[PDB]
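Trainee: Quick one: structure below, then a few questions.
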Amino acid sequence: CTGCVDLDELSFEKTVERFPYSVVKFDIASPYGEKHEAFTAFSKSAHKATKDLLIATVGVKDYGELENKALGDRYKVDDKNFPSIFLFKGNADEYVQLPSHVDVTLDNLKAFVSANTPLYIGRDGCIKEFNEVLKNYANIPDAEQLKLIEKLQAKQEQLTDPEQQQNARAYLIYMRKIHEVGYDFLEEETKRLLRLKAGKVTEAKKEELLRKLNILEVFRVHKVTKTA
Ligand code: NA
């Protein structure tokens, strides 16, 4: 899958031991289907979020020299019940396995990382360096809102990743609209977005809307404390 590093008997231990954390799916060689697609989606997500996590695959072949059988056997991977998902903590000796009962989904894989490492794969659309300064934005004073607009506008112009540049536009719109009209903007925009999301929409269009809804979520506050 895109971003998934496929490892073998020669590369596995050496590569795992060079990253702070690795998540490895052991499966048949040339895997396919729902769990693999989830692992693919996971690779994409993890990649957008961090550089300290290796996303890797090991394909155990049933043919010829049985490449990677020894590797599978080192970790006692149940080859009657592929795929098997492992998380390694910086070397090939210190690891945890994904319980065999847990469905191999994008959500469950994100959860696996966050339960077993200091790493966090955020929501699609989010930008961590924006989020870290935006807590409680709707409630802070106008001058501090304007300072943050100027700051994140400067950050946006430096953004080199195309998705982050697009997602930054939504952050800025929301920052400006909330500064202009106040927290009522959250409800307005949530209803607009949900009307769209409730229409007949393609998967791509849904993903676009969800990214807007995820960025807008950053602006929700538990309590409105600023005057409207
Ligand atoms: Na931008």
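By the numbers in Swiss-Prot, the shown part of chain A spans 24-251.
Quick check of the header: X-ray crystallography, 1.8 Å.
Quick reminder: no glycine exception, Cβ is built from N, Cα and C everywhere.
From Swiss-Prot, here are the annotated features:
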MUTAGEN   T25 to K  Does not affect subcellular targeting of pip
MUTAGEN   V28 to D or N  Abolishes homodimerization and subcellular targeting of pip
MUTAGEN   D29 to N  Does not affect subcellular targeting of pip
MUTAGEN   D31 to N  Impairs homodimerization. Abolishes homodimerization and subcellular targeting of pip; when associated with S-41
MUTAGEN   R41 to S  Does not affect homodimerization. Abolishes homodimerization and subcellular targeting of pip; when associated with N-31
MUTAGEN   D50 to A or S  Affects subcellular targeting of pip but not homodimerization
MUTAGEN   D50 to A  Affects subcellular targeting of pip but not homodimerization
MUTAGEN   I51 to R or S  Does not affect subcellular targeting of pip
MUTAGEN   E60 to Q  Affects subcellular targeting of pip
MUTAGEN   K84 to D or Y  Affects subcellular targeting of pip
MUTAGEN   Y86 to Q or L  Affects subcellular targeting of pip
MUTAGEN   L219 to S  Affects subcellular targeting of pip; when associated with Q-212
MUTAGEN   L239 to P  In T6; induces dorsalized embryos
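Situate these features within the shown structure.
Mentor: Neighbours of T25 (mutagenesis position), defined as other CB atoms within 10 A of its CB across all chains, total 9.
In the three-state DSSP assignment, the secondary structure recorded for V28 (mutagenesis position) is strand.
The Cβ of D29 (mutagenesis position) has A79, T80, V81, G82 as same-chain neighbours under 8 Å, each 6 or more residues away in sequence.
Every protein chain shown contributes to the tally, and the Cβ of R41 (mutagenesis position) ends up with 11 other Cβ atoms within 10 Å.
Long-range Cβ proximity for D50 (mutagenesis position), meaning a same-chain Cβ under 8 A and a gap of 6 or more residues, is found for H59, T80, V81, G82, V83, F105, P106, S107.
When secondary structure is read from DSSP and collapsed to three states, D50 (mutagenesis position) falls in the strand class.
Taking a C-beta cut-off of under 8 angstroms and a sequence separation of 6 or more, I51 (mutagenesis position) has the following same-chain neighbours: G82, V83, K84, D85, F105.
For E60 (mutagenesis position), the Cβ neighbour count at a 10 Å cut-off comes to 15, with all displayed protein chains included. Following the DSSP three-state reduction, the secondary structure of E60 (mutagenesis position) is helix.
Secondary structure at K84 (mutagenesis position), as computed by DSSP, is coil.
The Cβ of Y86 (mutagenesis position) lies under 8 Å from the Cβ of no residue that is in the same chain and 6 or more residues away along the sequence.
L219 (mutagenesis position) falls within a helical segment according to DSSP. Note on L219 (mutagenesis position): other Cβ atoms within 10 Å of its Cβ, all shown chains, come to 15.
Annotation note: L239 (mutagenesis position) sits in a helical segment as assigned by DSSP. Less than 8 angstroms from the CB of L239 (mutagenesis position) sit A193, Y197, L209, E212, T213, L216, each of them six or more residues away in the same chain.
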Trainee: Checking your reading of the structure: which of the mutagenesis positions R41, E60, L219 lie inside a 10 Å Cα sphere centred on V28 (mutagenesis position)?
Mentor: none
Trainee: Give the number of CB atoms, excluding that of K84 (mutagenesis position) itself, located within 10 Å of its CB.
Mentor: 13
Trainee: Looking at the mutagenesis positions listed here (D31, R41, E60, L219), whose Cα lies nearest to that of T25 (mutagenesis position)?
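Mentor: Closest by Cα: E60.
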